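Report on the following structure.
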Amino acid sequence: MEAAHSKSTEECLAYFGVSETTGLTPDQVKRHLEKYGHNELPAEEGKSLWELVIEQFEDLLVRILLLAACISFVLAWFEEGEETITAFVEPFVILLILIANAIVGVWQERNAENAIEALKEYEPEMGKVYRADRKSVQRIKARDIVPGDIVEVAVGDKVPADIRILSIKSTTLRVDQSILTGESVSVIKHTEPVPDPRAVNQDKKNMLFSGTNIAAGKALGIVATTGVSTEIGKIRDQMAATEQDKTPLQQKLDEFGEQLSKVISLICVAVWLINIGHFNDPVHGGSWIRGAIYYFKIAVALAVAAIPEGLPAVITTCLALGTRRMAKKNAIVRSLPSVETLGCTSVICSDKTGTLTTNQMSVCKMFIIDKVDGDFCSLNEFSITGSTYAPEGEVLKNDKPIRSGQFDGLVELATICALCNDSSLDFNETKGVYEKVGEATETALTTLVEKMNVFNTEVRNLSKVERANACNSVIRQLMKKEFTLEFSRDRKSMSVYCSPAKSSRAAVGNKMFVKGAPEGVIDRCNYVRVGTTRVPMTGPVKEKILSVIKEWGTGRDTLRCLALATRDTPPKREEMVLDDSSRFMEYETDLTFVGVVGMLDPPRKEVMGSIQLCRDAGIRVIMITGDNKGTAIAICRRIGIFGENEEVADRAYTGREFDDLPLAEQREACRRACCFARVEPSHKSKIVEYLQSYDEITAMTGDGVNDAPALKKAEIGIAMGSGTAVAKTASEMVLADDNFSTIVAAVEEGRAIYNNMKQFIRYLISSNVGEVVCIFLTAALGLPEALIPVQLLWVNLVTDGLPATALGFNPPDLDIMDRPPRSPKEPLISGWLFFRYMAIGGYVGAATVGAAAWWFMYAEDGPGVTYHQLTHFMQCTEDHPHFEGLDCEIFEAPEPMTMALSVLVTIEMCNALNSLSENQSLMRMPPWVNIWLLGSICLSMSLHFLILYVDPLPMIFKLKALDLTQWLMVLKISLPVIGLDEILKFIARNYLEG
Ligand SMILES: Nc1ncnc2c1ncn2[C@@H]1O[C@H](COP(=O)(O)OP(=O)(O)OP(=O)(O)O)[C@H](O)[C@H]1O
Ligand SMILES: CC(=O)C1=C(O)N2[C@H](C1=O)[C@H]1c3c[nH]c4cccc(c34)C[C@H]1C2(C)C
Ligand SMILES: [K+]
Ligand SMILES: [Mg+2]
Ligand SMILES: [Mg+2]
């Protein structure tokens, strides 16, 4: 059943061929069940951590090692009858690093909770039907409802499916549709058609939508659609959409992953080319094995060298410290990578109600008549502060404070608010806050009455639970509410019939106390109360009143306005017929006007300030609200999204206006406009999609089920601490305390993380380029092994890891928030900076070959053929009597390596100091500054000795502790590094850009 709202009740009945009075036969039920399925959202399991691990190896750069390890395991096995008792470390360290790293990656995006599980909580298990085979309402499983079912719902039901309402049994049906609108206000249903086929939820006043709940009354309807075809079904489909998302930063990292590998691959042809360059002279005397494994020896080494294994630990650690400082701010970060995202965000879309606002309806203004004299009428106007339901607040006249009980008019106003009311207030002792019981607009009246305290009741000493309704009980003691003329559509108001407590049924002094929509109520007054007197309602008194009502209704006041009145001489109860609501407007006539109250749902107090700081960081703030446009706008103005008088014709839309724009126009409207009102959940994610199609990194902030699709679709979803579970579990971050200031601090953190990552990516890859450069020289110069895989894995996980993690501990830049955000198209490392790690790289590459190549020559400790003849590790015994005169097993020595690796280390240590500042020479920013980094260098340095001295280690990594002379050379070749970056740091600070 499509478009049931745009037809008549009989058209919907006829449509399925059912009587409203008997229901489906159980044959119809069978058929309809086969044809439409069951009435439930399908579960989404969500990937079990086997399939995640497996997916971690789905990208090249890991597959590249997963391949290696195997070949190092091919090599691990086919080891000569020599170093046999641990040739296997290579394969296994490697394969263990794979798992580790891959575990970390899955772990950091954690999260059991499942947003569809949370959302099926709004599926009732039971619903109620009429069907042909029994006369009375049957109470079956909700999932067994089919389209065409006659269903009944009543107070506190969860609506089990999407239903066209057939008849309303009570005088009104009041619905809470907050899962589709964000708003808890009751919607007053009716049964007429709503012909517009494009009507939005807010407009389908003749439908019940599944998962909302009935706040008052009783209704029968016909099911139109069920399961996945409902409004909650749409929300569910958009939260499925699990197109594996990555942050902006993760994608960058991946781009960078893909480039690293299309390095490694080109270097292996290159290393395969200078090899097949001298493949034309093997003197063929030792099998094509000695060369077969000469690739997949340096081809493993080429991978271990180029990959910065390690990045994942120090990156994960970086994020993890950010996440911990955001905890101190009461921002919980559910997904470690999103602790960075807001740092590059350019647009923040925000829900209003409960997010930007407190979602506590408050009476902020009221008035009564002051004085009347022919055409002269003045008002007493008052303001009331407080924006929670808590009874804390004061009443002002002119911004000076007053005692309400001194105005007789305020006394009667409070009286009407307390009696003409079906809600109350509760203190929630577990949560330590006041909470409404019943409707927000009514509860507003309750808190008002408690802030007026018109009879000077003593409340300083009441427990908070007792305080919740102290003043109201006082008023209830004066006057007994006998019955309510409940609210009806034809009169726009409601009343309560009351007798003085302590009077007899026959006595005089019965009153009706009326509240409602100002116009109808003001027309039914013939009098105005002045103090404790009464005078005739006249044209200019009415005119005066309507005048400020008008104003209050339409500023960036734009307040919900209620008139309060009293029937001084109501009819005798006997004369009233209660069962006939159509009679009620007449019973509510000959009224005395008393006062007007103006309420709104107010912004949280830090929002205005937060919006202005986003603006300073170049972030746009856009409101997407299920609520109506006039409040949307008015609030945008109170919080600085619009200036107090900006014109906003082309800058604010309803759902329905937006749906009338063409595609190109909609898309443009998301750049031009700042206020989107009366929308559906789909509109929110659609606006997000459009903003993202200009390549903006887009955030979503909110609290509702109606927000979940947009939070999921944004680059980051931020949920409020007091909102729904559904919103919370679609989010990456939660503001536990609801402080929107935290957003701005989250931006600051974000930028600071990006900067860290830049600085220790540059610092580590540097190292990485030097090792590729050694390995490609202990090759194209047929040279003995300068550095081995077991070793680079150590420098690359640990000795570089401790400092890289230590550069972490920088206090952020002073100026990171005064600057728009980085463009999505700004590469990680680029330009100067790439050149600058390159040059570091090569110098390492050339420095490590050397210190090896110079414990082979100039080095008293192993005088080798000092005219470059060290190139031939081929003709060992092969040409033993050639250019020789001593040993044979001298290349496999640890020394050439222990000088080679000692330099790859001492060089990266200095680099760890260069690296404290991208540009400010070590001269001007002293290198003692970050202590933890020097700390880190001692940890690293000492560890480097553990592998030279602690008995077992110097065999695995094949080393030997060095002569004092030895280090002092390592040190003569490493210390220059500093003056190297320095020439790159003068050139930067100056003859470059500045
Ligand atoms: N219990 C009540 N007591 C007094 N007045 C009420 C009561 N309930 C509703 N009203 C008044 O009459 C209306 C009730 O809702 P209505 O169907 O007219 O929707 P609406 O306010 O015009 O907005 P929307 O565009 O979201 O449909 C007013 O908005 C409101 O202030
Ligand atoms: C086993 C596994 O899950 C992983 C890891 O083990 N790693 C990283 C990683 O994600 C790999 C990776 C992907 N993209 C980049 C960019 C920069 C650095 C790295 C990566 C490290 C890669 C590897 C294999 C060390
Ligand atoms: K998201
Ligand atoms: Mg991974
Ligand atoms: Mg909300």
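Header says: X-ray crystallography, 2.5 Å.
Placed from the backbone N, Cα and C atoms, the Cβ positions cover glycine too.
Marked as active site, 4-aspartylphosphate intermediate by Swiss-Prot: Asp351. Taking a C-beta cut-off of under 8 Å and a sequence gap of six or more, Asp351 (active site, 4-aspartylphosphate intermediate) has these contacts in its own chain: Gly182, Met623, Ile624, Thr625, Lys684, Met700, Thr701, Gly702, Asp703, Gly704, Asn706, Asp707.
The Ca(2+) 1 binding site annotation in Swiss-Prot covers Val304, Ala305, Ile307, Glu309, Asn796, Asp800. DSSP classifies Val304 (Ca(2+) 1 binding site) as helix under the three-state reduction. Taking the Cβ of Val304 (Ca(2+) 1 binding site) as centre and 10 Å as the limit, one finds 27 other Cβ atoms among all the protein chains shown.
Under the three-state DSSP scheme, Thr353 (Mg(2+) binding site) falls in the helix class. Using a 10 Å radius centred on the Cβ of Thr353 (Mg(2+) binding site) and all shown protein chains, the other Cβ atoms total 26. Positions annotated as Mg(2+) binding site by Swiss-Prot, on the basis of experimental evidence: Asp351, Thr353, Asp703.
What Swiss-Prot lists as ATP binding site is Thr353, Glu442, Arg489, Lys515, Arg560, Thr625, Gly626, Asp627, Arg678, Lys684, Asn706, and the listing cites experimental evidence. Neighbour count (other Cβ atoms within 10 Å of the Cβ, all protein chains): 32 for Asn706 (ATP binding site).
Close to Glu309 (mutagenesis position) in the fold, though at least 6 residues off in sequence, lie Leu65, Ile97, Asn101, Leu793, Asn796, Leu797, each with a CB less than 8 Å from its CB. Looking at Swiss-Prot, you'll find the mutagenesis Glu309 to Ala noted as follows: Interferes with conformation changes that are essential for ATP-dependent Ca(2+) transport.
For the published mutagenesis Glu309 to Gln, Swiss-Prot gives the following note: No loss of calcium binding. Strongly decreased rate of phosphorylation of the active site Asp residue. Interferes with conformation changes that are essential for ATP-dependent Ca(2+)transport.
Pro789 (mutagenesis position) carries a helical DSSP state (H, G or I). Experimental mutagenesis at this site is recorded by Swiss-Prot as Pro789 to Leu, annotated: Almost complete loss of Ca(2+) transport activity because of reduced Ca(2+) affinity.
A coil conformation is recorded for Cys876 (mutagenesis position) in the three-state DSSP classification, outside any helix or strand. Neighbour density for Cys876 (mutagenesis position): within 10 A of its CB lie 15 other CB atoms from the protein chains shown. Quoted from Swiss-Prot, the note on the mutagenesis of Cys876 to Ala is: Loss of ATP-dependent Ca(2+)transport.
In three-state terms derived from DSSP, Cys888 (mutagenesis position) belongs to neither a helical nor a strand segment and is classed as coil. What Swiss-Prot says about the mutagenesis result for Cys888 to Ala is this: Loss of ATP-dependent Ca(2+)transport.
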Quick test of your reading of the structure: among the recorded positions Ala305, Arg678, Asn706, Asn796, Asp800, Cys876, whose CB sits under 6 A from ligand 2?
none
What subset of the recorded positions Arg560, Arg678, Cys876 lies within 10 angstroms of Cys888 (mutagenesis position), using C-alpha positions?
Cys876
So the record assigns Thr353, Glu442, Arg489, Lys515, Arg560, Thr625, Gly626, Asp627, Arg678, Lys684, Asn706 to ATP. If I measure every Cα pair among those residues, what is the longest distance in angstrom, as a whole number?
36
Integer Cα-Cα distance in angstrom, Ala305 (Ca(2+) 1 binding site) to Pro789 (mutagenesis position):
8
Taking DSSP as the reference, which of helix, strand or coil describes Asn796 (Ca(2+) 1 binding site)?
helix
Taking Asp351, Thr353, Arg678, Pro789 as the recorded positions, the residues having C-beta under 6 A from ligand 5 are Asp351, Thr353
By a simple count of other Cβ atoms within 10 Å, which of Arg489, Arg560, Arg678, the binding-site residues in the record, is least packed?
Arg489
Using Cα coordinates, what distance in whole Å links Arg678 (ATP binding site) and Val304 (Ca(2+) 1 binding site)?
57
Check: min Cα-Cα distance from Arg560 (ATP binding site) over recorded positions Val304, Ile307, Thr353, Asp800, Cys876 goes to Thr353
Using an 8 Å cut-off from the Cβ centroid of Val304, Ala305, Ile307, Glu309, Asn796, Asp800, can you name the remaining same-chain residues around the Ca(2+) 1 site, in sequence order?
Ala306, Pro308, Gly310, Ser767, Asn768, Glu771, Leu792, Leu793, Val795, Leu797
With an 8 Å cut-off on Cβ-Cβ distance and a minimum sequence separation of at least 6, pull the same-chain contacts of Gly626 (ATP binding site), or say none.
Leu180, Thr181, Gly182, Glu183, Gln202, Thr353, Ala677, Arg678, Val679, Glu680, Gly704, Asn706
